Every structure is written in C-alpha cells, then in structure tokens.
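Here the structure is laid out as structure tokens; the discussion comes afterwards.
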Amino acid sequence: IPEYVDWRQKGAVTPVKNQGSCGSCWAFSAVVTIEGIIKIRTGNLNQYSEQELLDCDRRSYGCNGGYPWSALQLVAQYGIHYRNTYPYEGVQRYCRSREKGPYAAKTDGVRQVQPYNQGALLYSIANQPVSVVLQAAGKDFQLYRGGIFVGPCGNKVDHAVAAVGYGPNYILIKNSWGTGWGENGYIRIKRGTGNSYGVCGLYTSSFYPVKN
C-alpha cells in the first residue's frame, strides 16, 4: 500500500459539512464512507443524505447521539437518497424516505476492521474511507487549529468522524464541524507510537460499507 494515501486527491471526498448543534456526527461519518465507496465502484461522485439517517435510523437517538454501524446497515437494508432530495435541517423529524421516491444508492453490507490494530486500519484506508471514533470532549481537540495532533486526550470515545488518508506519521480525518475548525475541517492525528488504543482512542471501532 502507498506511503501516502489521500482520497480527496483521487476525487472521492465531497466538501466539508457542519452538523450544527445536533449530535448527528454518526450520520455524517457514515455518509462520507458511502460517498467514497460509490465513487470507487461506479466512478460517480455524489452527496448523500445525513438527514435521512438522522430521521430513519431508530436504533440511534437523533440529535442525542447514535451509531455509525446502524446507519451503515440501514443503507444496506434499504438505501439512501441524494443530499439534494433530502437536505439537512439539524433537528430530527419523521422518516420521509417513501415520500422522496426511489433510493439513489444501496450497498451490499458492512464490515468492521480488527480493533486496536494500527496496520488493519491503514490497510482498510488504502482501499476506501472508513468510519472511525475518538474522544473529542477534551479542550485540546476542540481548540485545534492545525499541525499534527499529538493530544493530550484519553480513550473515552464520544465522536464519529471518517479517515480519508494517511501519511508516514499521521492519519487524515474529515470532521463535521465545518471549515472553521482545524485544517479547513480536517485534522491529521499522530500514528506509529506503539499505543494499541490509538491517540484519543482512534482504533476502538471502525467500519466500512461493501459494494460489489
């Protein structure tokens, strides 16, 4: 696998989004992996709807938090609409998928990468964007403006984001707090420290969609 991987350079990452006050990061995280696997398999780059996952995933708790893997399973059991046809409102509403007509994409399943193993995560990122979790409650993560993030932070994971690349000393992360945070909405987090948990708990639970 390469020394550097960056899926934005390969045309598989859409613009950075802002979730607002709503704790919908789980939906935002699932969507960037869907957007990425569709580009890799069909060559078409499209934006998909986080709002549809916020309203229709009833294993999650809307704006109070939820699960990246249930949103991904939902897209494999049913499908998802374009972002354009089901735009983001920032509040959980009624599941309006039937009213929006035919689904725009549907996946063949979801897989988990082997937890607490840096090599497993690098090998999946070199194949597609992956949904990852980390601890973001710390003041250091919140006030990050740029550079390689070394912490400090513990392992109490609370936020879902998407890994879209890596380099010799970092993993490239797309976050959903808009462009006014970090490196235009991205963070580069330190890798290669021998710590199995990952800095800020990055190797705790990682998932990706399958499309044949």
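By the numbers in Swiss-Prot, the shown part of chain A spans 134-345.
Backbone N, Cα and C define each Cβ position, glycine as well.
Taken straight from Swiss-Prot:
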type: ACT_SITE; residues: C158; note: active site
type: ACT_SITE; residues: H292; note: active site
type: ACT_SITE; residues: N308; note: active site
type: BINDING; residues: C158; note: leupeptin binding site
type: MUTAGEN; residues: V165 to S; note: Slightly enhanced thermostability and higher optimum temperature; when associated with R-307. Enhanced thermostability and higher optimum temperature; when associated with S-169 and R-307
type: MUTAGEN; residues: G169 to S; note: Enhanced thermostability and higher optimum temperature; when associated with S-165 and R-307
type: MUTAGEN; residues: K307 to R; note: Unstable. Slightly enhanced thermostability and higher optimum temperature; when associated with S-165. Enhanced thermostability and higher optimum temperature; when associated with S-165 and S-169
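This view paints the features noted in Swiss-Prot onto the structure.
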{"residue": "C158", "record": "active site", "Cβ contacts under 8 Å, 6 or more apart": "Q152, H292, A293, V294, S309"}
{"residue": "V165", "record": "mutagenesis position", "Cβ contacts under 8 Å, 6 or more apart": "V146, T147, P262, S264, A295, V297, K307"}
{"residue": "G169", "record": "mutagenesis position", "Cβ contacts under 8 Å, 6 or more apart": "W140, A145, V146, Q261, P262, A295, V297"}
{"residue": "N308", "record": "active site", "Cβ contacts under 8 Å, 6 or more apart": "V149, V294, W314, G315, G318, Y319, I320"}
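Least crowded of the recorded positions (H292, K307), judged by neighbouring Cβ atoms within 10 Å of its own Cβ: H292. Mapped onto three states, the DSSP output places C158 (active site) in helix.
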